[PDB]
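Below: the structure, in structure tokens.
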Amino acid sequence: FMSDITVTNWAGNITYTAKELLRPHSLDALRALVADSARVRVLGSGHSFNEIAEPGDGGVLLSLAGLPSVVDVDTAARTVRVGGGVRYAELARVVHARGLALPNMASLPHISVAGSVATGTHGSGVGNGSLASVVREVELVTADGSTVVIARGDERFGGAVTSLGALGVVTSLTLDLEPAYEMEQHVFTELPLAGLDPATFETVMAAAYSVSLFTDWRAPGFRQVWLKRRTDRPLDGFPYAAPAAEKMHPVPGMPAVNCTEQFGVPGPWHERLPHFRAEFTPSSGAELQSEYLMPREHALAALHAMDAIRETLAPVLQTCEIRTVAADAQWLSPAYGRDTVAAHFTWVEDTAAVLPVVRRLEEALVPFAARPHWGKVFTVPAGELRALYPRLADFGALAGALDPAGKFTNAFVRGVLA
Ligand SMILES: *Cc1cc2c(cc1C)N(S(=O)(=O)O)[C@@H]1C(=O)NC(=O)N=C1N2C[C@H](O)[C@H](O)[C@H](O)COP(=O)(O)OP(=O)(O)OC[C@H]1O[C@@H](n2cnc3c(N)ncnc32)[C@H](O)[C@@H]1O
Ligand SMILES: [Cl-]
């Protein structure tokens, strides 16, 4: 019973120093556990790829998995209060049953709400904010075990949602909702980079509510374009690429059965926004990930930089996805303060092969003020990274106020707060 267990992240490339994952079965136990522990980090669903959740030797790694997972919809207010351990699959199911919906979802629904918003998680769409952007309140169990509630309108709120878990344990969050809506998902193959000029690029990325490009960085250009269209908006013709003949997966060769329905068949928002169907339930994945988030105005220049080193990127690549994100108010969001283009890389799980490629890619993106996704693999030096966040000092002041001893600051966060 009392023997050491090995705790890892989802992909298994990160092994935590913790010999047990503490799962308090009451809020009273959680408050006592936090108050009584010298250093704490929280584990969500483990879909980070780096040491963000690592509490260091002697540090406590805790989870909310032992507490009831509550999803409490207020239909009249169009809000939902959700436990921080609730995953988006369940959140979406429950709000949909109440006739309501989120404006966006990530690619795969089986990821915790608190863990997702902690790092700047997003989907696509030029007018769609990050997942954090719909949060209107957070409830934190702070270093001494007491609760602090921070709501939109509070001067502190800009640092309170996407906080890298550095303010305390987010026990619940409240999110704003809109009426449930229907969508169609239309996939296309072969969009050239040649002739993808500023106007065409803008048109393509704005052609539906959420648009992604996929490429293997092998033949020039893009292998796929995914349009997730709301049925309550116009769909113009899309001459720029060929309509897909078969159901597609982001990663060539992987099973398209795993993916959400295509060929433009209408279905509910939560069955179209993710790339992956709720029924697909992998307990781990053999992949690494990196993603770089840049000012949207640099999209073509960045894409051209990548194209120039495509022979370097391809050998260790499963797939690359290009997305857009609306400017984020959250101080630590990689989309902070600016409309954003994101370039995501799903790598083969070969750390030694991938790291040199990551470094080369980062060098290529320096001219475009690229901020890495906090949950993914990156090697941007700490000082250079701090320089990319205008309101970092404001964030550090907030963390200092809520957690003066840095109970929730680990090595990962310490590099950011330095
Ligand atoms: C594994 C995976 C990852 C995502 C994607 C696909 C899957 C297979 N894609 S992608 O397109 O393939 O990249 C996502 C996407 O579509 N959009 C994205 O922006 N990101 C993609 N990711 C991202 C993955 O979303 C994340 O990196 C997340 O952070 C979501 O979080 P998890 O809960 O799974 O992660 P951790 O357990 O590692 O926690 C992350 C951080 O947040 C903390 N945390 C967790 N719970 C809490 C609470 N309750 N309170 C305070 N802090 C909390 C951790 O301490 C850690 O710092
Ligand atoms: Cl091309």
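FYI, residue positions are counted from 1 along the chain as it appears here.
Quick check of the header: X-ray crystallography, 1.7 Å.
Every residue, even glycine, has its Cβ placed from backbone N, Cα and C.
For 42-48, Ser107, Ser112, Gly115, 119-122, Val170, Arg323, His373, the entry in Swiss-Prot reads FAD binding site. Positions annotated as xylitol binding site by Swiss-Prot: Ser107, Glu321, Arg323, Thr346, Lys376. Taken from Swiss-Prot, the feature D-sorbitol binding site covers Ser107, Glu321, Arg323, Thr346, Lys376. Residues or ranges marked as domain 'FAD-binding PCMH-type' in Swiss-Prot: 14-180. For the mutagenesis result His47 to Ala (Swiss-Prot position 46), the note given in Swiss-Prot is Does not contain FAD, and shows no oxidase activity.
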Protein Cβ atoms within 10 Å of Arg323 (FAD binding site), excluding its own: 24
Rounded Cα-Cα span from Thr121 (FAD binding site) to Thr346 (xylitol binding site), Å: 15
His47 (mutagenesis position), number of other Cβ atoms within 10 Å: 22
Output field, D-sorbitol shell: CB within 8 Å of site CB centroid, site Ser107, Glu321, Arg323, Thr346, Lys376 dropped: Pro250, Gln289, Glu291, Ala342, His344, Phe345
Rounded to the nearest Å - Cα separation of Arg323 (FAD binding site) and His47 (mutagenesis position): 19
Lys376 (xylitol binding site): tally of other CB atoms within 10 A of its CB: 24
Closest of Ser107, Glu321, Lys376 to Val42 (FAD binding site), Cα positions, binding-site residues only: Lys376
Listed recorded positions adjacent to ligand 1, that is, members of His47, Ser48, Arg323 whose C-beta is under 6 A away: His47, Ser48
Distance from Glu321 (xylitol binding site) back to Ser45 (FAD binding site), taken between C-alpha atoms, in Å: 22
